[PDB]
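Beneath this line is the structure, given in structure tokens, with notes to follow.
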Amino acid sequence: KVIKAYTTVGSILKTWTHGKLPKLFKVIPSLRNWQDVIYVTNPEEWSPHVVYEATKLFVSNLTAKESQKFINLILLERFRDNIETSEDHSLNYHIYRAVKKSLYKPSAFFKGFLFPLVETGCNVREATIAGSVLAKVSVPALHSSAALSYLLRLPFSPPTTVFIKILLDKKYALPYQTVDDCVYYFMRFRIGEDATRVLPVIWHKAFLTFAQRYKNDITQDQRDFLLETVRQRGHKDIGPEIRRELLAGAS
Amino acid sequence: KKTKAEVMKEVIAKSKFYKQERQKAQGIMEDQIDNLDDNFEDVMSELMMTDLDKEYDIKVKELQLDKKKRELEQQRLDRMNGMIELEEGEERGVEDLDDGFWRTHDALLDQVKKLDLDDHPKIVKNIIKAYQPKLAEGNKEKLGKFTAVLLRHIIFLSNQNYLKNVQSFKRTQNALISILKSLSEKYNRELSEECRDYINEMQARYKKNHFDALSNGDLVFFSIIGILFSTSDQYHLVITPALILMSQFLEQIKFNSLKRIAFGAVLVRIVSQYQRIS
Amino acid sequence: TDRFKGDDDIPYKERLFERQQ
Amino acid sequence: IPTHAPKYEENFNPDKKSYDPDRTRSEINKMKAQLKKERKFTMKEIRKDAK
Amino acid sequence: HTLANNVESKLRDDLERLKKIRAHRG
Amino acid sequence: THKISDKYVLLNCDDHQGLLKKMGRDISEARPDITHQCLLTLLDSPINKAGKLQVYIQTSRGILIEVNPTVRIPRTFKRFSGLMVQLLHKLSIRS
Amino acid sequence: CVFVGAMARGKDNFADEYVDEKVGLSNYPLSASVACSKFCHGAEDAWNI
Amino acid sequence: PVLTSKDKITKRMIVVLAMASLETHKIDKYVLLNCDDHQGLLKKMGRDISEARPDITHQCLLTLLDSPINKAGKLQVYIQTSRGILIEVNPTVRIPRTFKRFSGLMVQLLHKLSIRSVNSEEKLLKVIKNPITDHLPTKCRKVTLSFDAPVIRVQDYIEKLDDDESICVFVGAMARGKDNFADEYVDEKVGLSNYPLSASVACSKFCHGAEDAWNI
RNA sequence: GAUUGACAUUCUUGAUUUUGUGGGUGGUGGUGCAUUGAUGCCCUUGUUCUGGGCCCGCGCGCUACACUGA
């Protein structure tokens, strides 16, 4: 179980202000029952430096099993509860520091906070601020293209496609997984997501500027059927920029 | 008095925050000192012990195997107007008009491209300069030394002897002067320093001898600096000591022959070229 | 002095000096 | 015309003394004055007591 | 720089004792 | 001026509600700002820059205040009012 | 000399013991700064400034 | 005496002050630019101290009611700052006379932008966008007040050309800075008097020469 | 062996990274339009602890300030 002082530790680390990881939490990754320990501790320990150092240590000690052990159950609902109790649906400075310290594990944190974002009613400003705190730093390339093709061969959602817009307007390199990802999105964009959901320029921010410095190793026939897509979709804002934006892939 | 009451309230809340922080710090120190030694004992006494990666491997192999214009249209006029305003501020401008004071060294680039004179030597040195600019990430001052050595070498190969192809050599030197301006637009910071090196060189030669220890490299040096450089600034480090150098070249010695007479004639032509616009 | 005046401050300079002392 | 700036002090009170430049003699100017008025006060009061 | 100030404060406290042994509301 | 307690405060129309009636006169004519603006334009005039003037301002209370041509009046109004009681009490200010 | 009044409203009888030439700048409502600036500019044009 | 800028039949007078500074600061604490009450934020933000002066236009308001051709109403003024707010004037306007009332009139800068008179009809101060030659014609003689050209007086300058449609002037308001004098409309600059002058006395020189040439 | 919390210089993880080139400099907004429909304009890079002005005046002599000067 515990030392039965973790209720006192939770009561003081809910409103802690200045300090570092104590003798318990410095090796609480190196313990074994720390799942049950932090469960009965009931992590309302939302003090800024405790949150920052705690996410620092268990993302230093986060595997995939550890992610599915102490990520999914309570932190998503805590984000939903603080964006509910705030009127503008905004996160905090310690949330930002937690993401900025916790992003640097490549394939564990994606299944941590990015992939379960589509679970229970994702939202516009919150997915925008999540893409902000996920894209202010470098993203690993292979796991980034994996996450992009994963959440785009997952079904459509507007706060998910906002993150897709951010991830493809990051001005990032291109593998063939993103090539055939664009191919199957082309095959989905017939009359299909185009029939059931009209997309204005807000969701077409991906498709206004798409391939400025991206391909450079492939032909322009996928560009040709993207052009037949943008000529099948009648719009005045987007058209003549698609040629001078999309013809960057040389051969 | 209401401001003083709110000031006492804020000071009381700050003292309460400091007391709470001190009490929490002492309680956390005592709890972390007296809890962990049996917390580890309890945690060890109780018997306590994919597709994203696949798509990442596929995209990793796929990315490791193969390993508008209105803004940039008016950017040229923006930088040109910036050049013009800095040119006029350099005409009557910048340097305060005061102070009242009353990867080589000149041989290794030639040894590297030492097969031809003009075409193949500058082409091989251009390819080597492209490779050095690509692979020079921690040595850009050595790229600056490389550009200065290339400038010095290209000046003393632009003037050697005209028994060769006169028109084709003039063609390749026009192309050479154009690419030298194209790199002088990018790099100047030791172009000016090697210009001082050549001013000291010709000053030592001019105090050594009148005219017989004077090569024709001064002609092509003055030509390249007054063709690439906007020579219309008030005081510059480069041109102004070279201006009084060519002034003493024009009015120091006895021009005994038609070679020095033609030297003076092309000097008058080149100073009209210099200060046509000033 | 063409089209302007002088400018100085209150005892915050002495407050900065007392913080420096 | 050669132009100069008038020296003065903000929130100028004639009853208060002026802005002392030198802190090393500001307190001795305050005290060599206070001392004199307090000396006059104590001598006046003890001689009124004596009478 | 300090002899004047501390002998001044000491004699001021001395005259304050002179005022304090009597009542002498100032 | 008015020594209120604290220290001086000038007499404008806009710096209070009823100090004009408190002293016993009218707030409609409590007008020193036209004096400040008029004197600063007379000082910044080019004939004053050539030095062919001397400006005697006065009040209703019989006083006579001479300013030189070389006076740099403070450009604001708050610094001018801070200079005004220095003039009205010390009767002489330096360069 | 000009005895320019800094009055807000009233009668300019303050110097009715030495001043003779009752003269102004217009019959318009002006400001006092404009009145003295008109007289100083008239002195400039009179005395070559 | 009535006059809008669509009064193309006869000669007018235009005064434009350039490169001012009035953009209200918001700490619900609601202030405009000044240089006496608040300066710690003005020295922390990096802006220059002596440029911050609405007293320049608060003392330039003599040009609102100086001209004795108010029986025709010849004057129209315009201000310019880094924001670019412009202000049309009435020759028989009722200006806030003192600095604190003109300074309380800051929602006109910030968010009100449209004030009306007692009959709720005449927009006394109008904030129509740049340029000025949309309102006055191109028949206005090109002078800006600067500090380098030989001086030519405003009387002779007006009585030179008789029946052009407007006259204009561009004055500067700074501590020291080369204003954008003759790049937008002006080409040739007229120098001021033979001493360093201020903005209010430059406007006074221009309007006194203008009224003395028009003979009122 | 590039580097992460470190039994306060220590073994404990590890591709998350090292010297320079650019461009995105900064979107966690305020704002005009149904309660979320690029619709004009602005700015860029939240935090351990921390702050007081106040209820001497009068005047008598003596003395300095003036080519009548030194």
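The residues of chain G that appear here are 203-251 by Swiss-Prot count, in order.
According to its header, this structure was worked out by electron microscopy, 4.0 Å.
Using the three backbone atoms N, Cα and C, a Cβ is placed for every residue, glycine included.
Looking at Swiss-Prot, you'll find the mutagenesis G:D214 to R noted as follows: Almost complete loss of SAM binding. No effect on growth and ribosome biogenesis. Counting only same-chain residues at least 6 apart in sequence, those with a Cβ under 8 Å from the Cβ of G:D214 (mutagenesis position) are G:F205, G:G207.
Mutagenesis annotation in Swiss-Prot: G:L232 to S, described as Almost complete loss of SAM binding. No effect on growth and ribosome biogenesis; the structure shown retains the original residue. Counting Cβ atoms from all protein chains shown, G:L232 (mutagenesis position) has 18 others lying within 10 Å of its own Cβ.
Using a 10 Å Cβ-Cβ cutoff, G:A237 (mutagenesis position) registers 18 neighbours. Per Swiss-Prot, mutagenesis G:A237 to D is noted as: Almost complete loss of SAM binding. No effect on growth and ribosome biogenesis.
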G:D214, G:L232, G:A237: the mutagenesis positions whose Cβ falls under 8 Å from a chain H Cβ:
G:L232
